[PDB]
Amino acid sequence: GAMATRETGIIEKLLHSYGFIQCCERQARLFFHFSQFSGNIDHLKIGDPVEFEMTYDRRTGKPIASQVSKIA
Amino acid sequence: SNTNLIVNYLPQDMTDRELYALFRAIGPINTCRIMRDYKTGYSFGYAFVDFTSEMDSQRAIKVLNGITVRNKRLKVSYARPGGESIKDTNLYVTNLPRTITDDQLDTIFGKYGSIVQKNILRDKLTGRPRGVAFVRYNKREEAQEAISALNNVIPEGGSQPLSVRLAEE
RNA sequence: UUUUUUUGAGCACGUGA
């Protein structure tokens, strides 16, 4: 099928619990919480490339990045 | 004694930025964290704030405890040593006498342990009790002792069967 | 089932805009 609209970006900055992503096919720098990341966070760092869906946070209407994974 | 504080009754919408700022007026801060649901991020309504110095830690209580922030009166207390011994200490007490007061709970529950928080629920439209309360002891066995000691008994005044369970959730 | 939420993956750049 075709429904989940995923796009790509680079890790711009990381904190202990969340990070920020420069979007490749979108002029935007999105927030994301480690809840949305899959597997080994312990070795993820600035510059790693990632795929994700831009959503808006259900709680706080903020633009965010959801269901984030790496491809590296 | 220690430098770690617990802050209670935070408004939902309070954030780390905002809390930090408020407390940074007292002195320098090592760590400051609002507790939230990992998956949705909603605030559990409490936070830990660790001051650099025992001075500032203590002062913060003196000053900030009780201040109002968006119709919520904060409670800045010392963070006790956490772990397994603190779990299961919140009691849902019911069938108290309607005429119950605050001092009366210190009497009824004081000897079984030191109390952290207590609230007598009132029907605010009346302002007078529903005959229901909460009592949170320090350590687990204090609560457990009080459960067995008071469950199904008549109070030292009223004439009805108490119910003292652990609080749900 | 409380001022819903008192012991711990900073849910907005880690810090008094």
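All positions are counted from 1 along the displayed chain.
Per deposition record, X-ray crystallography, 2.8 Å.
Just so it is clear, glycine is given a Cβ too, placed from its N, Cα and C backbone atoms.
Positions annotated as domain 'CSD 1' by Swiss-Prot, on the basis of sequence analysis: A:6-70.
There are 16 other CB atoms within 10 A of the CB of A:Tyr18 (mutagenesis position), with all protein chains counted. Among the mutagenesis experiments that Swiss-Prot reports, A:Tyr18 to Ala (Swiss-Prot position 198) is described with the note: Decreased association with the 3'-UTR of msl-2 transcripts.
The 10 Å shell around the Cβ of A:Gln22 (mutagenesis position) contains 15 further Cβ atoms across the protein chains shown. Looking at Swiss-Prot, the entry for mutagenesis of A:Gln22 to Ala (Swiss-Prot position 202) says: Does not affect association with the 3'-UTR of msl-2 transcripts.
In the three-state DSSP scheme, A:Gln36 (mutagenesis position) is classed as helix. As a published mutagenesis entry, A:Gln36 to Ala (Swiss-Prot position 216) appears in Swiss-Prot alongside the note: Does not affect association with the 3'-UTR of msl-2 transcripts.
In three-state terms derived from DSSP, A:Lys45 (mutagenesis position) belongs to neither a helical nor a strand segment and is classed as coil. Quoted from Swiss-Prot, the note on the mutagenesis of A:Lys45 to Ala (Swiss-Prot position 225) is: Decreased association with the 3'-UTR of msl-2 transcripts.
Counting every protein chain shown, the number of other Cβ atoms lying within 10 Å of the Cβ of A:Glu53 (mutagenesis position) is 14. Secondary structure at A:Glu53 (mutagenesis position), as computed by DSSP, is strand. One mutagenesis experiment named in Swiss-Prot is A:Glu53 to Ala (Swiss-Prot position 233), and its note says Does not affect association with the 3'-UTR of msl-2 transcripts.
What Swiss-Prot says about the mutagenesis result for A:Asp57 to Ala (Swiss-Prot position 237) is this: Decreased association with the 3'-UTR of msl-2 transcripts.
For A:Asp57 (mutagenesis position), the nearest of the mutagenesis positions A:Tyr18, A:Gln22, A:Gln36, A:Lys45 in terms of C-alpha separation is A:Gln36. DSSP assigns A:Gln22 (mutagenesis position) to a strand segment in the three-state reduction. In this view, the densest Cβ surroundings among the mutagenesis positions A:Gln36, A:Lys45, A:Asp57 belong to A:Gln36, judged by other Cβ atoms lying within 10 Å.
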